[PDB]
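Asker: Would you mind keeping the following structure in view while I ask a few things?
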Amino acid sequence: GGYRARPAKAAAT
Amino acid sequence: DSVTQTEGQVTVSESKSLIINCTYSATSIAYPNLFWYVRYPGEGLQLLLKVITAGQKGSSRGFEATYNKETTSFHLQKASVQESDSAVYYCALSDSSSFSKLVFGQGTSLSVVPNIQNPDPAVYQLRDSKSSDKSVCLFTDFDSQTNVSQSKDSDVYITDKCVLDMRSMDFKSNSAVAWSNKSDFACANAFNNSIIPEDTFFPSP
Amino acid sequence: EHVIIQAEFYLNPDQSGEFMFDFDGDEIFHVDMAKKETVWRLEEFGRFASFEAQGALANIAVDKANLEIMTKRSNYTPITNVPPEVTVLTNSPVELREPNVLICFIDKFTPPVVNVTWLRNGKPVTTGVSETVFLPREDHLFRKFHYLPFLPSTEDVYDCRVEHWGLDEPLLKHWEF
Amino acid sequence: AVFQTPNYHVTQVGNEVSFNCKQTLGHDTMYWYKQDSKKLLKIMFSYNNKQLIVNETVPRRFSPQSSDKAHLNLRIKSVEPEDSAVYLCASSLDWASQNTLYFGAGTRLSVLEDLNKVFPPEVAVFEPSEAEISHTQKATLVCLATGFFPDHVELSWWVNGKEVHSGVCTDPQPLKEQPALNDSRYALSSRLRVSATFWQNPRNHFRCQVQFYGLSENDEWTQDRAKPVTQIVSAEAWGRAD
Amino acid sequence: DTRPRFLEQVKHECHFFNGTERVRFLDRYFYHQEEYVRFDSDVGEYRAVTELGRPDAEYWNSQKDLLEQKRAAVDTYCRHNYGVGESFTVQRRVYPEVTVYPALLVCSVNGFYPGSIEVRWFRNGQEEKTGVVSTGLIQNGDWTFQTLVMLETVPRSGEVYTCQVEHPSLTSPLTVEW
Ligand SMILES: *[C@@H]1O[C@H](CO)[C@@H](O)[C@H](O)[C@H]1NC(C)=O
């Protein structure tokens, strides 16, 4: 079983 | 990490059912995500359907694909293919635990053949508008099961079967072209290496 | 009943970032940015599960690009330092010549920077010590566990010295006997 | 949408090429995929928020670059014949693998050992058979585009100065005039079929047009024959009453 | 260092009730220990919690496929990660180790996991609620826990005192006597 990272979203500029 | 699918082109008559086989054998990833991408002629690659949980079925455009947890497969099925299904279909997997990184199958090119209700197979010679020679041999109006063979001669040129739709008339026809610079070459023998209908019309020029 | 938290942070201008997974208050693993390796809190966990560490490093990149944006959104207003509660603990019954581990618990502090040192008889003791990453809190401050193994005696005193920018002078908790 | 540029490019071995891509989806992650000559599709690069996160052991020749989340550029410092391919740019919401990838139309790169092998097409139109007209009351014009290399062509039919799509079918692939040689020039055919009374109006004009993507105006050309630049080659025919 | 510090925090939280039957997903972005934007599976979209995050809430909710992806996070993220580690997380069981000393007699149970514990006294046939002081639950930070129950109730004439400990890793109560 491999764990999943939820990716971090780039902020609005 | 590998994907294998139906290799080459598959020809299917309209309204027939279709199976595109796809199996994945990725030694080193647990819980993959499975995808079907499609490329219609003159268009770009686009998603047909995807399944991201192990046991489920994805559906789109009348197509269906089941992520199988025992047969390690993602077969694409359709009960009645339409002529607008002619495209190239790509099976692909990705590792759900890592970066998105699609492993694509080799691709299956689907050609859905329409039914010609009133064949009128004939071979015609067409001359250049700006020159007397050469000409081209036009094989046209043959039925949908006739197969046009390629030339086997480097100095004779035969195109593949090509279907056109005259939308104003709601009329469809198949056609292939043959041409050559050989003096010996003639439309009467241009398609001899093909098995064409016996009733093919060969007008006398 | 259960809560799994993927907690990340990035701190300027120290260029410090951290990525860990929390289970009901206990860390499953963190990612070591420098070595680019996944580090399981218990070695046993690594034989039953996996994690591609490079996806954690991609997140830290994004968080930092975001931080610069967020500080510009905020007119470069800094964080207000918050001093840590610290607590020195023992692990099991204390018994003469029976090995235990001293626990120094640092709580409710921010930013996640800390100088912590183990003092034996007023001298620094450096070998055998273990240390955890900062761990998230529901108030969004941080916790830290420092462990010191030893054999208890009567002619040995022990201290945990904590340095934190929130504190005016170094904070120190004692353990004897 | 995913826009990439250029659509076609041809260049000699050792030159530099640059491809540019843009996505308007608000997405964080962009990709370069390579589509080789044999219908295959392999990933090259993946960028997330301007940072390179995936590199599938691509030769140092290739240098992706992204100064912005929405833009992904690819540069090949000095191309080898192996580099001939279609390069597809794609974008995904983030780097999660559950995300759908959205692909651009592709950049078609042809790398040649000798730019002296580039030829534009000759185009000819063939008028409907009198037998076909009397047998079926229909009229097929046939267009031949011959002698061109590489196969960077787009063919279209123009009836009375307007592009037509009904009644038209073009060969999906060109064929090799000399299938032996790897640098063989190609040929392509297309059909346009109209009603016999439409073909027999002398006021009706039919044009076959082949857009050819070849060398630029910049490229050096030493041979005597015309520089095989990007150009349009046409052939036309007016209707015949009799 | 005179220098001021700037801190970004992001927390993706997965809340489980009755296992994976009821899941809630929270995507939370923080600036200087002050949440500014948050996705909530119960709400179904990103929402600004402070004005500082409103450009993110509108930008992210407009992205192609963002909502779909975040609405699916309770299945592809939370339930996925729950099952990946279930063997050593939800099913971890380490039994306690008890010892009783006086200093007032104290019963200490260490090295137990999970945290839910019940420890009681008996002076002697019946549990005596008075004079008990509980340390609360202590988190050792290494996947174990501690607890001491100090008891001010002087025993007298052959009084048998038993600290009874009840942990979810054993099927019957753990009893030790003084
Ligand atoms: C930790 O020690 C370093 C050593 O130079 C010092 O610069 C820094 O200010 C210290 N931090 C704290 C919080 O005491």
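Here Swiss-Prot sets the residue numbers for chain C, with the shown residues being 29-205 in order.
Using N, Cα and C of the backbone, Cβ positions are placed for all residues, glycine too.
From Swiss-Prot, here are the annotated features:
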- C:112-204: domain 'Ig-like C1-type' (DOMAIN)
- C:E65 to K: Impairs the interaction with HLA-DM complex, CLIP dissociation and peptide exchange (MUTAGEN)
- C:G74 to S: Increases the interaction with HLA-DM complex and peptide exchange (MUTAGEN)
- C:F76 to W: Increases the interaction with HLA-DM complex and peptide exchange (MUTAGEN)
- C:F76 to A, S, V or L: Impairs the interaction with HLA-DM complex, CLIP dissociation and peptide exchange (MUTAGEN)
- C:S78 to D or H: Decreases the interaction with HLA-DM complex and peptide exchange (MUTAGEN)
- C:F79 to A or C: Increases the interaction with HLA-DM complex and peptide exchange (MUTAGEN)
- C:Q82 to A: Decreases the interaction with HLA-DM complex and peptide exchange (MUTAGEN)
- C:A93 to L: Decreases the affinity of the interaction with TCR by more than five-fold (MUTAGEN)
- C:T115 to R: Decreases the interaction with CD4 (MUTAGEN)
- C:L117 to R: Decreases the interaction with CD4 (MUTAGEN)
- C:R125 to A: Impairs the interaction with HLA-DM complex and peptide exchange (MUTAGEN)
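If you look at the structure here, what lies around each of the features I listed?
Answerer: In the domain 'Ig-like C1-type' (C:112-204), helix, strand and coil residues by DSSP number 0 helix, 53 strand, 40 coil.
C:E65 (mutagenesis position) carries a strand DSSP state (E or B). Residue density at C:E65 (mutagenesis position): 10 other Cβ atoms are found within 10 A of its Cβ, drawing on all protein chains shown.
Around the Cβ of C:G74 (mutagenesis position), the number of neighbouring Cβ atoms within 10 Å comes to 14. According to its DSSP assignment, C:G74 (mutagenesis position) is helical.
In sequence order, no residues are near C:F76 (mutagenesis position), counting only same-chain partners six or more apart with C-beta under 8 A.
The 10 Å shell around the Cβ of C:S78 (mutagenesis position) contains 19 further Cβ atoms across the protein chains shown.
In three-state terms derived from DSSP, C:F79 (mutagenesis position) belongs to neither a helical nor a strand segment and is classed as coil.
Counting only residues at least six positions away in the same chain, the Cβ atoms of C:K64 sit under 8 Å from the Cβ of C:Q82 (mutagenesis position).
For C:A93 (mutagenesis position), the Cβ neighbour count at a 10 Å cut-off comes to 20, with all displayed protein chains included.
Using a 10 Å radius centred on the Cβ of C:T115 (mutagenesis position) and all shown protein chains, the other Cβ atoms total 13.
When other Cβ atoms within 10 Å of the Cβ of C:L117 (mutagenesis position) are tallied across all protein chains shown, the result is 18.
Annotation for C:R125 (mutagenesis position): spatial neighbours C:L179, C:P180, C:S181, criterion Cβ-Cβ under 8 Å with sequence separation of six or more.
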Asker: Run through C:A93, C:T115, C:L117 for me and report the mutagenesis positions whose CA is within 10 Å of the CA of C:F79 (mutagenesis position), in sequence order.
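Answerer: Of C:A93, C:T115, C:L117, within range: none.
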Asker: Could you tell me the C-alpha distance between C:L117 (mutagenesis position) and C:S78 (mutagenesis position) in angstrom, no decimals?
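Answerer: Checking the Cα atoms of C:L117 (mutagenesis position) and C:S78 (mutagenesis position) gives a distance of 33 Å.
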Asker: Find the one among the mutagenesis positions C:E65, C:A93, C:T115 whose C-alpha lies closest to that of C:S78 (mutagenesis position).
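Answerer: For C:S78 (mutagenesis position), the closest Cα among C:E65, C:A93, C:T115 is found at C:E65.
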Asker: How long is the line from the C-alpha of C:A93 (mutagenesis position) to the C-alpha of C:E65 (mutagenesis position), rounded to the nearest angstrom?
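Answerer: One finds 22 Å between the Cα atoms of these residues.
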Asker: Between C:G74 (mutagenesis position) and C:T115 (mutagenesis position), how far is it from one CA atom to the other, in Å?
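Answerer: Cα-Cα distance, C:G74 (mutagenesis position) to C:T115 (mutagenesis position): 30 Å.
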Asker: Taking chain A as the partner, extract the mutagenesis positions from C:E65, C:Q82, C:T115, C:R125 whose Cβ is under 8 Å from a partner Cβ; order them by sequence and answer 'none' if none remain.
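Answerer: Correct list: none.
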Asker: If you draw a 10 Å sphere on the Cβ of C:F79 (mutagenesis position), how many other Cβ atoms land inside?
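Answerer: For C:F79 (mutagenesis position), the count of other Cβ atoms within 10 Å is 25.
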Asker: Filter the mutagenesis positions C:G74, C:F76, C:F79, C:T115 down to the ones with a Cβ under 8 Å from chain E's Cβ atoms, keeping sequence order.
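Answerer: Checking chain E against the mutagenesis positions, the residues within range (Cβ-Cβ under 8 Å) are C:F76.
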